[PDB]
Amino acid sequence: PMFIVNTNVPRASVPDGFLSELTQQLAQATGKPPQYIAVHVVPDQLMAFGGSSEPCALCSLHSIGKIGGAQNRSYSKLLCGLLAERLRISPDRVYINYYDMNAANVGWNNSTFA
Amino acid sequence: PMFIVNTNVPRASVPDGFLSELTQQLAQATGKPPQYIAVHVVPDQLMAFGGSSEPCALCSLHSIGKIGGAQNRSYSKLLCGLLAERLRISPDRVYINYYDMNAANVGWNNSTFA
Amino acid sequence: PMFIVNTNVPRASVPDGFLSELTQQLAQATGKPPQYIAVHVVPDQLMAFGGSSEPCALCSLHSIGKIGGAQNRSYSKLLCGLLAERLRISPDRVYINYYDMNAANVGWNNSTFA
Ligand SMILES: O=C(O)c1cc(-c2c[nH]nc2F)ccc1Oc1ccc2ccccc2c1
């Protein structure tokens, strides 16, 4: 799986160990070994949520399967919680886009997961 | 709706008010309240369009519905116009990817929109 | 097509000519004129792959058709090869998400490709 966070929160406000914490938390949540989990945090972004430049985040989670109604609700609770506690971003200023990827459409190690 | 612009135009060339203008005009275009509109502008990018490093932009617009043939043509006219006027990027060096998101696949405020 | 690379590799390790090489090699592989190819490289990213901060890349390739099992494998070999040779990223620390875009959902030059 792949989790990306774009945020206007500055680089110095991203705790050391945030990437490792996201990796571990997502491995637990997706039921996948941490070796397949990729995380990407992009601070200092020029963005607005509802016309406002208060702290916000635009995120995505891509996974081959393990994507759906209840799972996405549980991921949103998890990830907003982490963004609230660690980056001090209110949950109502976070979007997370979920993508269920087909294995043939994910390249890795010179081939795909097909 | 979420609008993201990635561009090789420098940060100094993005005028004051640009994020607010994008939010307002997307609100006008989509009819949707400005409170749920998210905008993100990423200048100074290393990119090429047709092998040339003249000003260009790679964009995306995600919406839960309000995506389709006529609507996307209308959004393209609007957004290319704004990019041409404000960032001096030619419309023929802009790509905009449109995504019709399922409400179950958009996380917000510890849940999703389903 | 449009090809985007996000990587923790520093800007100085991206060789001169890299965008042009990507454009030419993608034009070659897809059998398309280089005028249709857009490329975007984002170095210096805060990212991990499997909890490790060794060199890695998170990429996407968007195309209007010409996406599928065999073609995606061929693209992965090509693009992993380039990232390995030029950026010294191991192929098993690269993800490439492939997207088959509908022509109606790609904006360009004030309209869409529909
Ligand atoms: O090579 C592509 O598929 C292609 C892809 C993009 C693109 C930009 N963001 N996401 C994308 F997928 C843009 C132009 C392209 O050239 C065209 C454009 C229209 C076409 C219509 C029919 C058949 C082939 C076509 C090829």
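For chain A, we keep the numbers from Swiss-Prot: what you see runs 2-115, in order.
Structure method, as recorded: X-ray crystallography, 2.0 Å.
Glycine is treated like the rest: Cβ placed from N, Cα and C.
Quick look at what Swiss-Prot annotates:
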- A:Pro2: active site, proton acceptor (ACT_SITE)
- A:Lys33, A:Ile65, A:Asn98: substrate binding site (BINDING)
- A:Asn111 to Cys: Causes formation of interchain disulfide bonds with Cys-81 from another subunit (MUTAGEN)
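Mapped onto this structure are the features recorded in Swiss-Prot.
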residue	record	Cβ within 10 Å
A:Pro2	active site, proton acceptor	22
A:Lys33	substrate binding site	16
A:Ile65	substrate binding site	19
A:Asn98	substrate binding site	19
A:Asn111	mutagenesis position	17
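Between the alpha carbons (Cα) of the residue listed as 'active site, proton acceptor' and A:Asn111 (mutagenesis position) lies a span of roughly 18 Å. The two recorded residues, A:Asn111 (mutagenesis position) and A:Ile65 (substrate binding site), have Cα atoms 18 Å apart.
The subset of recorded positions A:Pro2, A:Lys33, A:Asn98, A:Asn111 lying near chain C, with Cβ atoms under 8 Å apart, consists of A:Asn111.
Chain B comes within the C-beta cut-off of under 8 angstroms for the following of the recorded positions A:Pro2, A:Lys33, A:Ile65, A:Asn98, A:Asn111: A:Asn98. For the substrate site, whose annotated binding residues are A:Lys33, A:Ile65, A:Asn98, the maximal Cα to Cα separation is 19 Å.
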